[PDB]
Every structure is written in C-alpha cells, then in structure tokens.
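S.K.: Okay, handing you the structure first.
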Amino acid sequence: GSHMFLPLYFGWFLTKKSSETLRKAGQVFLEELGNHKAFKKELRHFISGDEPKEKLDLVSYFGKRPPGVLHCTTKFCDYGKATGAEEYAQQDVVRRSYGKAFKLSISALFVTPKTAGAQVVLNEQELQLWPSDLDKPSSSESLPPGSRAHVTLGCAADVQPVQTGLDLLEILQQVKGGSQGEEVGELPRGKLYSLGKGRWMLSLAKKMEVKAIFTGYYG
C-alpha cells in the first residue's frame, strides 16, 4: 500500500555521551582487571601458551572492534520475516516506548576471551517488553531467563555467534545455582567474580546507569 521502510530490530542505543562513559569504564575495567595479581600470576594457568601465544594482551584480544558502540538488541524482527515480531511490534508498551529515552541499569560487568559486556537488570520497562515467546528458555528446562539481559562491549576475533549463545546461557545457569563467581579480583568500585574457569565478572558497587533511547534500526 506504500513505499516505506522499516527497522530490522528494536533496541536502546547508548546516547553517545553515555556510550562513551560506559565504553571507557568497561574497556578500562577489562584491562585493569586483566592486570590483577591473581590473574597475572595465573597468566599461564589460564592460557597455556609456551610457544603459540606467550604474550597476548587482553585489550587487543578482547578489544578488536571499536568499544564506542553500545547498543542493546532487544527483539530481532528480521524484516518481519522471523514472524511474531509483528504481533509484539504493535505492543502498546514497545510501540509507544520507541522514541523515548531511558537509562540502563547494570548490576555487574562480564568478561570473556571473545566476549565482554555488562549485565542489565530487566525492570518494569524490560518486563513489559518481554514477549511471551521468551518465557520458556531454549531447552524449556526452567533455565535462567534473560537472553536480552546482556549488553555487548568487547569481543575478540574468535567471537563466534554460537559460543556467545552457549557461554551466555550456560554461565547464567551456574551463577543461578550460586556457583559462578569467585572473588579473585578486587576493584575500587566493586569486585571481580570468576564466572567460571574461563569467564569473569565485575559487581558494580553503585551499578552502571547510562542514557539510552529506544528505537529500531534496519541498516
């Protein structure tokens, strides 16, 4: 009926000034934490590279793409091809939320070899923006919900789409059972919890609140 253009997915972009504040905080949080006494002394213990890699700076490894990009990808519409997006797209809460600005709330920061970001808590706004399709996890075993409760900040050259999916969901499960976060990194603004023999997390003392705007981007 008309020649108009539509977005690919809904999300909250990090309002530049905020994007930067969060991009630096997180980026530095990774390098500062990476240079921990426990980490430095466990450099080999964590990565046994006595030939292939005997000096791989985390900053360069877990920080290839420009950190000045902070965007929360809520639900992907995929040009309304994925089906369902349309039904939710009309959501009075989401549809009306678009264009409005809101600050994000991060409880802790996550670090990974090829992934790294901040944990966002779903409140009333995110709750209403939660479709009834995301109610049941992947296996449908009451797995820890919150597939959107994860914002991207840093990723390596090996940042695989399948790795981030499992590592994100699995890691959420362990932490749910109170066994995923060993205090092995003291931070003036909080502490670092080992999110698993391979992952790390940082619990903010005053959380990380940034200014974002709800909108949909296609390309």
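FYI, residue positions are counted from 1 along the chain as it appears here.
Note that Cβ sites are derived from N, Cα and C of the backbone, with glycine treated the same way.
The feature active site, proton acceptor is assigned by Swiss-Prot to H71. As annotated by Swiss-Prot, active site, proton donor applies to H150. According to Swiss-Prot, the substrate binding site annotation covers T73, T152. Under mutagenesis, Swiss-Prot gives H71 to L (Swiss-Prot position 250) with this note: Reduces activity 15000-fold. Under its mutagenesis annotations, Swiss-Prot gives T73 to A (Swiss-Prot position 252) the following note: Reduces activity 100-fold. One mutagenesis experiment named in Swiss-Prot is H150 to L (Swiss-Prot position 329), and its note says Reduces activity 15000-fold. Under its mutagenesis annotations, Swiss-Prot gives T152 to A (Swiss-Prot position 331) the following note: Reduces activity 700-fold. Here Swiss-Prot notes a mutagenesis experiment, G165 to A (Swiss-Prot position 344), with the remark: Alters secondary structure and lowers activity.
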S.K.: Test of understanding: give the count of other CB atoms lying within 10 angstroms of the CB of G165 (mutagenesis position).
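M.R.: Its Cβ shell of radius 10 Å holds 12 other Cβ atoms.
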S.K.: Let me know the DSSP-derived helix, strand or coil state of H150 (mutagenesis position), please.
M.R.: strand
S.K.: Neighbour count, 10 Å Cβ-Cβ cut-off, for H71 (mutagenesis position): what number do you get?
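M.R.: Taking every protein chain into account, the count is 16.
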S.K.: Around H150 (mutagenesis position), which residues of its chain at least 6 apart sit with Cβ under 8 Å of its Cβ?
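M.R.: Set apart from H150 (mutagenesis position) by at least 6 residues yet with Cβ under 8 Å, we have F110, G117, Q119, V120, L168.
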S.K.: Roughly how many Å separate the Cα of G165 (mutagenesis position) from that of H71 (mutagenesis position), to the nearest whole number?
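M.R.: Spelling it out, the Cα of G165 (mutagenesis position) and the Cα of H71 (mutagenesis position) are 17 Å apart.
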S.K.: Say we define neighbours as other CB atoms within 10 Å of the CB. Which of the mutagenesis positions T73, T152 has the fewest?
M.R.: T73
S.K.: If I take the alpha carbons of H71 (mutagenesis position) and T152 (mutagenesis position), what is the distance between them in whole Å?
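M.R.: About 7 Å separate the Cα atoms of these two residues.
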S.K.: If I take the alpha carbons of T73 (mutagenesis position) and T152 (mutagenesis position), what is the distance between them in whole Å?
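M.R.: Cα to Cα, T73 (mutagenesis position) and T152 (mutagenesis position) are separated by 9 Å.
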